[PDB]
Structures are given as C-alpha cells and as structure tokens.
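Asks: This is the structure, below, for whatever I ask next.
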Amino acid sequence: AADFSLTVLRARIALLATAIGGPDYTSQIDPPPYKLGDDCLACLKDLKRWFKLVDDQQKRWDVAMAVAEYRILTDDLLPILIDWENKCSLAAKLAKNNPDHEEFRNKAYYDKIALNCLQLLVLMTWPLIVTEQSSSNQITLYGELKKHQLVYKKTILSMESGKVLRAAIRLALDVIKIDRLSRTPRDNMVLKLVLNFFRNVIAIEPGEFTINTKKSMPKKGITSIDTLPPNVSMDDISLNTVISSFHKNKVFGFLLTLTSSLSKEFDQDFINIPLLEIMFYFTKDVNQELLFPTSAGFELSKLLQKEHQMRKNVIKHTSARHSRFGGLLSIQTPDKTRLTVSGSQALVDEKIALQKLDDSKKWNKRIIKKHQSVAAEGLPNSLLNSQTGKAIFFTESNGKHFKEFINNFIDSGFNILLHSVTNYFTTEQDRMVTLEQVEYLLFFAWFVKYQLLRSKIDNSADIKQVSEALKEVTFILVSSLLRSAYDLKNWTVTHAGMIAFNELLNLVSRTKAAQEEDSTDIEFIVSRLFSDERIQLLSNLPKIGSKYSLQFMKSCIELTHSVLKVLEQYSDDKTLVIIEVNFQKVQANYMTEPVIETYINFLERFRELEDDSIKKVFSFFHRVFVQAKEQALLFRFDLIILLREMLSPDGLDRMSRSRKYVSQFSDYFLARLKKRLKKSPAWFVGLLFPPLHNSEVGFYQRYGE
Amino acid sequence: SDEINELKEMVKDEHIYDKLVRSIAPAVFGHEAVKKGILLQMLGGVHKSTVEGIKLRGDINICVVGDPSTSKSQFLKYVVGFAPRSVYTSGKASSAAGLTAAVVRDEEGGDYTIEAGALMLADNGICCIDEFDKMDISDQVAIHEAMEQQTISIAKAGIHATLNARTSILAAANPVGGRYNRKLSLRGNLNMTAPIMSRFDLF
Amino acid sequence: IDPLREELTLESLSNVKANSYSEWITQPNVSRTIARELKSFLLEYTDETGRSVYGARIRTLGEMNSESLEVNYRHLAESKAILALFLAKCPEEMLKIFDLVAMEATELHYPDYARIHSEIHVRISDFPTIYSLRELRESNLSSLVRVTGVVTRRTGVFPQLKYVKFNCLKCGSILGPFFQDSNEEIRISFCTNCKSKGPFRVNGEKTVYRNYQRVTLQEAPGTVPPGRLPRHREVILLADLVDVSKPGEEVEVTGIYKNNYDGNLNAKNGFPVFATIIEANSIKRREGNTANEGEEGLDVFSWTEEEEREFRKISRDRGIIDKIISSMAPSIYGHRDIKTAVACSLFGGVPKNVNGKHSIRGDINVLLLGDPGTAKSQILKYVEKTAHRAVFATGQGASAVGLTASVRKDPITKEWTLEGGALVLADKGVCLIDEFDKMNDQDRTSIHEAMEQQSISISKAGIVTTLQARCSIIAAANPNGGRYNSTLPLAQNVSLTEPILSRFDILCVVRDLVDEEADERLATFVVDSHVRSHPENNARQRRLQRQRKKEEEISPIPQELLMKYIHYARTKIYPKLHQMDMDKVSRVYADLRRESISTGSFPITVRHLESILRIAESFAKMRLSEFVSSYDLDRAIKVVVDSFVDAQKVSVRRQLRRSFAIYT
DNA sequence: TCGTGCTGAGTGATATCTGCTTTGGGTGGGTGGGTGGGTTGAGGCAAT
DNA sequence: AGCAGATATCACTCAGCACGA
Ligand SMILES: Nc1ncnc2c1ncn2[C@@H]1O[C@H](COP(=O)(O)OP(=O)(O)OP(=O)(O)O)[C@@H](O)[C@H]1O
Ligand SMILES: Nc1ncnc2c1ncn2[C@@H]1O[C@H](COP(=O)(O)OP(=O)(O)O)[C@@H](O)[C@H]1O
Ligand SMILES: [Mg+2]
Ligand SMILES: [Mg+2]
Ligand SMILES: [Zn+2]
C-alpha cells in the first residue's frame, strides 16, 4: 500500500531522471559536453507536475527525497544551466566581434528549458518549515531533506565556481532589458523567482538535532550533535564561500543595480520584500564590530599570553607530588568539631579547604530552563539565539568585499528600501506573521547600527544615509510592533523590537549630539517616544527579563541603558513634555527587586560577556547605589558571592578595566555595608532574606531610619 | 639535461672501453686483467628464455685465485660497495643458512620456516664469497643448482619451495697448497671439482 | 505499463545516477537491464572460430553434473565494458545477477536441470590485475582481487546454514529465514511484532545447508622479498570450492576483499582496526606451473570437445609417436634416447590388479647418468613444465621425510598429525630429483617402497597408516669422479646399489665426446636457439601469431596442445594386451639375463620384463589406441635392449650389439 | 503590585527490583586467542 | 555475593488563578 506506492514513486522518478539527459561520451572532446534528451522540457514539466500534485496537495515530502536520492539536480539541472550560460556568453562574444554574427538555434526552446530549470531549482531550494499541524511524513523527513539541501547549496556554490548564479543573473537581465511599462506580469514573476533563488541560496544552513524525550536520558548520554551530511564540511556552506562566489560571479553588482533603481524604473511591489529578505539573510549572523577592527601573529601571541596567565592561576590548585601521596587534613570549626579533607593544597591553604568541602558535596538543587526551539516558530538562526561572541571569521579579501557591498548599498538605496518596506507593511500590518516582523526589525536595527559604527570610525560617511529611521512612520510602526508583541506574549518579536528600539534610541542620541537647532524636530520625536505607556513598557521589560534566555537579558540591559541615557541627557538639556517628564520618577520606577535580580543573573555569566556589558551593568549599579541611594536592594548574598567570584585570582584577569570597575564598586559597597552592619546588627540576618514589606518596619529596613 | 650531455660525451670517446677498465677499483694497483673481468660481470649478459619455458643464464661468474696478500679481498670489497645489490660472505658461513637456504622451526607447534641465505639475499645482484675453497659439503652440492639453474629447491618436513637465486658469483679462492705452484695446472692448484669449475665463466 | 518492468539501454546504463555502484545496481530497472545484457553476452558471444564458447561450456557443464560455469573476464570486458567495470567494482550483486542469468542459460539447454543442482555459480578466470598479500590496502575493500600464495593451513569441510530462522523466547513467533553471510553472524535485535529486547532462540523446521571451508593463505616463498617475514590472509571457500586446494600447494585466488569488526583485534591493537578476509570466487592451481602462466583459464590442462576432436585427428596419423618424441624439449639439440625415455615416462603405463590380490606398478622411472654439460637439468625442467603434477627436488635439499610423509604436532588440537611430501604431492604425476648421486644415503633409501609399491607406510607417534604414492621418478646423476669412464662396467661408474638401480626402468647414459661434425652441429643449433630466444627478436593476437611462428621452427606440435594431449591420454586411455608374441619377449628376457650374469653389469630382474610391457603400454597410449599392437611391443623391446647394450663396456659392446641385432 | 493557598501536569530523581558471571579448568569450547595464565614429558625433526 | 540496567512510584518546580490590599 504505502510502501509499494513509495517504491513505484521512486522507480518512476528514477526513470524521469535517467530520461532527462546526460553527458555525451561519444564525442572525443573532454571533459564531455552535456547533451539534452529528446523530451527534456517535457521531463521538466512532468517533474514540476509531480511536485505540485504529490508534495504539496497531499502534504508529504516523498517526491523531494526521491529527487535527492537520484541526484537530479547536481547532475542534470546545474550542468544544463551552466552550458546554456556558456552558450550565451559565446554568443555575446561573437556579437562583440560582429553584431550580425549569430550562433543560436531553437533559442526559444533553450530559454524555456532554462526557465523551467530555474523554477525547479527554486522549488527544491525553498526553505523548509515544520509547524504543529505538519503531517507525520513531513515531520519524519525533516533532517534528511535539510541535509540534501546542504548538499545542494554546496554544489551550487562550488560547481564551475558557481556559474548558475551567472545564469540566474542573465535570466533576470533578460527581464531588465524591457521597459517597466512593457514589463508583463510574467517578467515580474521571473524577477521575483531570481530574487527568491538568491535568498534561498543564502538562507540554507544546518538544522537542529531533535531528540525524543519520552524516556529520561541514558547513562551514556549525548555523544554529539552533528547534522552535516557525509561529504560536506562547514567550510563549504559558510557565508565566506557565499561571499566568494557572489564576488566572483558579480551577484553583488546585480543586487546593487536592482536596489539603486528601486521604485523608479521597476515595479516596487514585486521587488521590495525579496530584497529585504536577501539582505536580512546576508547580515543576520554578522557582528558589525568585527568589520571595524602579521596581525594574526600578534593576536595569537596575546591569546597565548592570556592562556598562560590562566594556567598560572590554575597551577596553585595542583599538587607538586603525585595523587597517591596521601596527605590528610583536619580542620577545626568554631565549635570543637573536626572535618577531614584530602590534598596538599588543603594543608597549605584554608580557602582551598573550604572550596574542596563545598565541591565534594553530592546534592544538587534542580535548575529548570525554559528552552524554545527556534525551528518550532519557523525562524532561522540569527542574533536572537546565536551565542554571544560567535564570530564569522572572514578572510581579508572577503571582508573587504562584504564591507564595500554594504557601504555601497547604504549609500545608494537603504533609505528608499526602508521607506518602501515601511509603507507596504504599515498598509498591511495585521497580515504580518512572526517571521516578517522579526525580519523587518532585525534588518532595520542591523543597518542603523552599522551606519552608526562606520560614522564613528570614518568622519566622511554620515547619519544622513540612515536618516529615514528618524521619520515618524517607521518609528510608529516599530513601536506598534513591539507593543503588540509585548501584549500578546510573543517574546521573539519582543526581542526583535527591543533590539530595534535600542538602535533607534542610540541613533536619536547621536542626532541630538549633532545639532540642537536642527534637533528640535527630533526633540519632538523624543517627546513622542517617551509616552507614559511606553515608559511603563520599557520599565516592565527588565522585570521580566530574568525568566528568559541570556540574550533577552542582554537586550533588556542595553535598552535600559539607552533609555536612561536619553532621559538624563534630555532632562539636563531642556524640559520634556509628553505630561512633563520627571526623570526621578522614571528612575524610581527602575528601582525594584526584579530589576536587580535580572542584573545579577546577567552578571553571573561574566566569563562569556565582553567588557561593555559589565560596564553597563556596573553603571546601572552605580545609579542604584549612589545616585538613587536605594542601597537596601544590593545588600544581598547573590551579589556578594558573585563579587567574590569576580575579584578572585581565578575569576577575572588582573590587567583589565572591568576588574577596575568591579574593584571600585566592591570598595564602595563594602564600606557602606560595614557602616550599616555597625549600625544595625539585625542586618546580619537580613542579608539572607528578601526585603520585608511591612508598613511598621519597612522603612526602617530600607533606609535605617 | 646536464647528465645527458655527460652521458653522450662518454660514449663519444674513442678510448671509452679502456678508460672504464682503468676506472674500476682504482685503489688496486696493476691488475687491469682482473678489472676487465669485474667490469664485464657488472654489465652482465642478456637473459633469454626459450619458447617452452627453458631458461638460459645471462649472468657471469668470476673466480679469482692468488697467493696471500695479493688484493683478492680488495676486489670483493669494491664490488660490494659499488654494485646496487650485493652481499659479502665467506665459504665458512657462520649462519645455519649458509650460502644457500635453510629451514628453521620455532620450537613446538610452529611449523618449519625458511631462512634466507647469502645467495638468496643477493638476488638480482652479485654475491662475493671470500673463501670459496672452504665451503661446506652441503653448500658445495647445493651451489650446483644455484650457479646454473638460478634456483634453490628444498623439500624438508612440511615445507617445499623453489627459491630464486638469480645472482652472479664473484669468488676468491686460495691455492690448494701454500702458494700457487706454476708447474701444476690450474685444476691441480684448486680443490674445486670439474662440475663447479665448468660453471665459472672466467678464471 | 508497470514502471517496475521498464528497462533502460546500455548507454543509459553507463550513466550512473545513484550515490554508489551498489545502489545503482540494486535498482529494479537497472537490475533487469544488467540481467538482460548478461544473458545476451552469454548467448551471443563468439570467438575467432565463430562458435558460441559459452554454449559449449554450458553443454559440458550439464554433461558432467557440475554447478560452476567458468567465464573469462577478458571476454566480458571486450563484449561489455560497463558490465566488466561493475563486476570489478561491485562483485557481490553483479555475481548474484550473473549466477541467476546462468541458470537460465543452463536451463535453456537442459530444461529440468533444477532437479540436479538448485543453483549455478559463475567463476571469473583471468582478472587482469594481480596483487600480493603485501600490496592489499583499504582501497581494495569490497572489490574483486586476485592474489597468490601458499596454502599453509586447512580445515575440515563443515555444513553451514544457508538460511537462519529465529523465534521469540517470549512471544513465540517465528521470524522468517534470513540470508547467512559467509563472513560474520546474523542476529536480530528488534522484533518486528513482539518488540522485545530479549534474545531469540534460533530454530527452524527445515534448513538448507552449504559446504564451508577455511584456509590460511600465505605469501609464496618465491614472491616474498628475500629475508622478510611473509604476510597471510584467511580465504573462505563456499560450496563447490572445498577440497580444491590442498595444503602446501601454490594457488591464485580470485575473490572479494571484505572487512568486519573484531573485538579482540581492537582490544589487542588499541585502535579501531577491522579484520580482513577473502571470499574465494575461483582457484587456479599454480603449483609447478610457473612457466605456464602465459595461458588462460582456471585449468590449462583441461580440454574442450573441439580440442578432443583435434586430439583424435592428430592420433590417427601414422607418425604420431615420432612427432611426440621430437616435440620433447625442442631446444635441446639431440639426445633422442633421453627424449624417448622422457616421453614414455610422461605417458606412463597402465596399473593392474589381478583378481584383487596382486598389484602391479604402472609407472616408468628414468635415470640420467651423464657428463656435466649434457643438458639434463633442462630436460628435468621441461618435464616439470609439461607434467600435470610435478615436484622438483635437489640432492641435499631433500630430507628422508620431506619426501614421503612426516609427523608433526598440530598447533590447534595439540595432537600428532600426518603431512605429505614430495611423493604425495606428485601423486599421479612426476617427481624430479636432480643431483641424485649427491643425496644422503638415508634420503635415498626413503623412496625404495614408494618407487615400486606405490605406497608410503608410516608408523610414528601412534599413527599407523598407509598412503598412496602413484608417482613416477625421473632422476639426473653424475658418474663417480665427475665423468663417465666408458672402459669400466656401469656398476663401477656409479655408487648406487643393486635395488635402486633395478627399480629404474630405463637407463640413459650420456657421454661427452669431442667430434668435429657433432660439435659443429651442436654449436650451430645452440647459436640458432639463442638468437631465436632474444627478447627483442589485435596486439594479443599478433603476439600469439609470432610466438606460434617461432615455435613452428623447432617443434612439430604446439606445446600447450602437447600438454593437453598428454593429460587426455593419461586420463581417458587404458590400453590392454591381447595379441602378442610370447616367445619373442621370453627369449629377449632370457638373453638379457644371460648377458647380465656378468659381474658389475646392469641388474636385470622380472622388473625389467614388466618394464618392457609397461613401455609397450605407454607407446600404445601415445596413439590413443585401446589395444597394444605388435609395433609398440617391438619398439619397447628395441628401447630396452638398446639401453642395456649402451650400458656395457667398450670391449664387449661390439659383441653385445652383434648378438642382439635381431631384436633391434 | 504582595500573600496565601488551591490546582496541576509536567519534569524530573532517587529509592527501588531483574539478570548475569565470575573462579580458573577442561563437569564452557578450538569459527574467543597463544603476547591473559597453565608447562613438564615424550616425541619427531633438522642441523650437526 | 556483587554489579549494571531498568522499571515505576516518589516529590518538587514553575505555572496561574481567586480575594484584598
Ligand atoms: N696491488 C695492490 N695495490 C694496493 N694494495 C695492495 C695490492 N696488493 C695488495 N695490497 C694490499 O694488501 C693488503 C691485504 O690484502 P687484502 O686485504 O686485499 O687481501 P689478501 O691478503 O690478498 O687476501 P686473503 O685475505 O684471501 O689472504 C690490502 O690492504 C691492500 O692494501
Ligand atoms: N644438447 C644440447 N642442446 C642445446 N643446449 C645444450 C645442450 N647441452 C647443453 N646445453 C646448454 O648447456 C647448459 C647445460 O647446463 P645443465 O644441463 O643445466 O647442466 P647439467 O647437465 O649439469 O644439469 C644449458 O644451459 C643448455 O642450454
Ligand atoms: Mg682475503
Ligand atoms: Mg645438473
Ligand atoms: Zn516477536
């Protein structure tokens, strides 16, 4: 029944694959040229019909697996496209030699075959998304099809140095050759097909490792999480290879040409969204700091020295003699009871003895983490879930090419693209799905931040290229998106809106720094954006941040920092009217036990953060402790333990400004804590427990008076 | 390219043949007659096989006889350190193998095994024997087949094999008496029998 | 049209669309195409003659009730290159399809052959590439290889389960039969129905068994580098392949290079290293066939029906015996008396068993006692090449139990066991002992029982057994002093004793005398032969044609045809004596005894009358005749009398020749 | 936006039962190996 | 007797709502 039907399907698709065509070995010329079969176009049409009538309408993916099994793509479609592109190039060269010279027959048929091949390529390379309603067959074939997609991408980027990209560019230029008014809907569909092909090629990436949870994990445990096919390495599918291929095949020039003449010589409705998606997939995994840094040897020496210092600090925990030397220690508690520890370090040191006592303990309190698979929502891997510090290692030439492409785009058409996208989306807000919201917000944030960084580095290129972010249409769109995401409890869109808002606040701060008189119109924007509801929302974000992932926390922290920065600067500069803004009221709004908790939680992970995150956290702490005089908040034990960890020799490198901040804060905190303890012995007990909420005594606790 | 020019220059010389004879074992003094024999042995002869699997030898065997302290050993020493494949041995071989092959069994269970000999090890080369006039009886009979058939045939308990021995023997022997007696013929001065004496190409 | 029944074409078959060769072959349509093409190749292939080679091969296969069809790799490669490539790369599935297509070509000729043998195996004969056990690497895994070596160790033939049936311990359901790999065990972990972690008792109502054997292949001494330890592999012999290779032999093995997981290997080495084996596909007996490596086929001594007709046509010729004698060692100039004896020994006599009580030897022994340079070792080498089973030994290189049989302790079972020797290996063959006179007395004495009783008796370490040694012995010896003294009697020229001398049927004394005409002729022939053999002096067809032209000069019969003729005559011809002159033979024997009464003369006994009869039988056999004729008896009498006369002294040789002129 | 239960099913975890196998010795074998041990006595073989 | 794998029955965490403050 089902198995027999699967066998028939596989046999029929295998016959189709063998009937499409193959290399002609009769000719003595080597390497042999690909030869089209008698019914090549009919075979491609039949394959498309199979795709339509089996893969989609019956909600299965057996056709794609059958196609991948018999290598229909890597052996038939790509060679056909490459050969057609080479024929067109030869024809162009002949025309250059003599315009009347022609070496083409059945040109219409060849173009038809090429177009059908490109359509089938887009069909096979379309992103795969698994939902809750997906059938059992669709769920079961996810990983294998993702691996086949990885193979497809590797072949596309490698074969003939990626000439199928040039074939697609030629197909698009065929449509570009006719005027906008003369452009039929078919031509616009072809353009959208080419753009979708490029987006799919960039998007593909390794999938997730899905494991059944029915049974508690065995005593063996997890071996490894590998989704790569047998003969595919991360070097083949990395963005580095994509950049190399695009530069070699002049894809960047075609995209720049499309995005520079956007909304002027083209129909924007077809092209705006594909360009936005292409650029988001381009710049989703790229950190902008890396783009503005032999030097490799110098960095290697510095890293080796860092590891040497870490090893030196580790050495104090190792015994000079072998393990079986057998030294036994007895340590006396304040009461006359002796505890036993083993190890030379125990005898020679006391802190080591207590650390070993702690470490030796078997019982662990359960830690429950709320993990959400990104594949569940259909989103791709991006900055939201990528671990902080994950760096895309570009080569020098590839990095230069990517920077040049981004700079040209930002100086050519970022303004127009943002305007068109914002208009189209605000016209059709409700139809938005989570993917489109995240995509728009992340693209906006990334490009704004990159322009800010380049403006800082280079005095020429300036904010006027990204000035369209300031305009109120985009601002209100972003605000509505973030607020709705908050209200509906959609945390991923919340995160994206958070990032976008942080970038917008940094931008507005820079514009105000530029010129005040020209920034009166931006004082208007500042007044609009700091609306009481918005204030409330922004304040609430941190309080909830503690529940979610690390990245959530970091975005919360950064947005808080930006909000306080703008609030203080604009209160000092002039008066603010939303309802007048009382900076102290907001500040106070920011002072509660959840916020602090959040901060603490974020700081616990200090071995992965940079110095900027620590600087922001301790700036907040300074605001709390000194400016606000809300010291009772910080008289906790989580902070004390974490600060011991930070200041310990094994925790943080001595030669670091972060350690300077930590040491200064620790000095001040210890001084004030000593004063409080001298005043009220009760605080010794108090330290252990959350604040009291008692009318009688609450004040006393909080402020000591 | 430079080596090719040198090669063509040598063959162009009119007196090339004389020079090669004079360029063999330059340490030895005034023994051009022996040098010519060694040079020809290194070049060897064409190896041929008939149309029914009968092999015709193409290797040259040389035996040198002389009084003590006549540079007999020096000739063998030069050949050992010059020819590609070669082995230096003596008739009174220490090893249980000797000149020819021998069979050794690891004690118990383990079956009989073949241990290579002087002639075996020098396959496709030149085997230099220091004292041919002191070879073992076993070797003397055994060496009959090696010098002509170029093979060693053994049939011992549980093991039987034919071993390739395509070598050229350059042997040095002392006269049967203290010194070479000119009055007697070469046969009288040598302990070697008629069969072995026929297998040597030059004396 | 059912898609599973559609088929591609050959050019489309060449284009591969799968991830591996095995996946491409296993596909239904590809499998059908391969089977159709193999059937077409089997049915339609034609040789230079123009007749279907494999049709005749199948006819012979059915006639002999065999289950192995031999297919030459070169034929397939020329006819279908792609199929040959597939067979080289994926031997397993290709061999399965080839076996199926062969039982449909056999069944085409014999419709009800399935009632004789259920399945038919295809055996590849001449794989173009030959490897050594040292040269094997990981790139040869799961591919056909051809290796040579020595059969050091052998097991007994065991029945192996073709199909294994499993039943659940708990549920009790019986799983279907499963194919048993030759290499390693088949187990079921996950039950389709029960889904039980627990093991399955292995039970079956009816199981089909298969012959199984394993051998220890070792590098041959000839091919191993001198002074280096040999390398070895384990060869697995399946049904119809068992007992074909006997311990101590030299064979060429065509098989599949396979690897499997070995726990103890991993444990010992400390690395993830996989054990390796060879699944034998075909075996070729290379023992004593070093000079026959230029031919094709698994057996060079086998014959076809057309070759049998050619043998009959050759035999019908009147002068067949003269041509056969002239074709013995064509490169040796003369010695027409050493060639006649060698031919007679090669063909041999007919053993007899009178009423089951009297056993008479039917083999001829020859001894060559001659001068140092009279081409004796070359004659022995030629006899080794021509004989179906030959063993070569040297004087002192042979021990008393290296010949005959020897006793050892088995490494595995730790028990005394019996091993064969030179004689054993030469059963129904020839044993050649060069340098006979240099043999140890002890060594020499060993063969006494073997040379007449045709049996070996061993009483050692509690082993009481009698073997079969039906081997003829041809030996070369040098007279005492290194040169024959024609003046002295034969006995004084050699150190052998009366029994050993009497056991030799024919004595050939070779003398080296200086003569102008003889020296001139011999030198001319030797120079011509040397020039003829100079290495410098279709492509395969052209090479064969030039080789044939070179051979025609010195031999009236092709050498390979001669070997096939000798094998056929030995196997299928048993002449008998019914009409013969009793008085002639009796008088010849009496005269020989009377002349041999002289002291020191060549011994004469009833053994030599029986040798006369044996030589007559051999001469009759040379013509493929079923009955001994008077001419053959006269020729045998002449041979024996001439040998006896030549063995005498110079002084009395003239008188002896005059006396015996009547018979010769 | 704190405090105090009531509900709750999910995500554990740890207190709790079900089947080998072993020593060494042929009362597990030689398709587990002999470099994981046993192992002194007789016997046959080659070099001597 | 001891050891390694497994079943199943034992709690505990975050989840969220009704009252009132
Ligand atoms: N013609 C010569 N030219 C140079 N040195 C010679 C000559 N003849 C003899 N000698 C010297 O004789 C010394 C001893 O001779 P060598 O070691 O070659 O063996 P041998 O004594 O001739 O032989 P054996 O060991 O058989 O008695 C060598 O060191 C060599 O220097
Ligand atoms: N009658 C002959 N015809 C052709 N060649 C001969 C003849 N006699 C001797 N020879 C050559 O002389 C050599 C004799 O050596 P061989 O016979 O091996 O020595 P032995 O006779 O001691 O065994 C061979 O290489 C052979 O080619
Ligand atoms: Mg010396
Ligand atoms: Mg000889
Ligand atoms: Zn079951």
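In chain B, numbers come from Swiss-Prot; the residues present are 510-712, in order.
Heads up, header says this was done by electron microscopy, 3.3 Å.
The backbone N, Cα and C atoms fix where each Cβ goes, and this holds for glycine too.
Swiss-Prot lists B:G575, B:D576, B:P577, B:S578, B:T579, B:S580, B:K581, B:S582 with the feature ATP binding site, giving sequence analysis as the kind of evidence. Record note (Swiss-Prot), mutagenesis B:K581 to A: Loss of MCM2-7 complex helicase activity. The unchanged residue is displayed.
I'd like these features described in context: how deep, what's nearby, how far apart.
Replies: Take the CB of B:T579 (ATP binding site) and look out to 10 A: across all protein chains shown you find 17 other CB atoms. In the three-state DSSP scheme, B:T579 (ATP binding site) falls into the coil class.
Counted within 10 Å of its Cβ, the other Cβ atoms near B:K581 (mutagenesis position) come to 19, all protein chains included.
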Asks: Just to verify a number: CA distance, B:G575 (ATP binding site) to B:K581 (mutagenesis position), in angstrom, no decimals.
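Replies: If we compare the Cα positions of B:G575 (ATP binding site) and B:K581 (mutagenesis position), the gap is 7 Å.
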Asks: Counting Cβ atoms within 10 Å of each candidate's own Cβ, which of the binding-site residues B:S578, B:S580, B:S582 comes out highest?
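Replies: Answer by Cβ density within 10 Å: B:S580.
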Asks: Return the residue, from the listed binding-site residues B:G575, B:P577, with the maximum count of other C-beta atoms within 10 angstroms of its C-beta.
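Replies: Going through B:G575, B:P577 one by one, the largest Cβ count within 10 Å is at B:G575.
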Asks: Just counting, how many other CB atoms are there within 10 A of the CB of B:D576 (ATP binding site)?
Replies: 11
Asks: List, in residue order, those recorded positions out of B:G575, B:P577, B:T579, B:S580, B:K581, B:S582 with a Cβ under 6 Å from any atom belonging to ligand 3.
Replies: B:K581, B:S582
Asks: Running a distance check here. Ligand 1 versus the binding-site residues B:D576, B:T579, B:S580: which have CB less than 6 Å from one of its atoms?
Replies: B:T579, B:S580
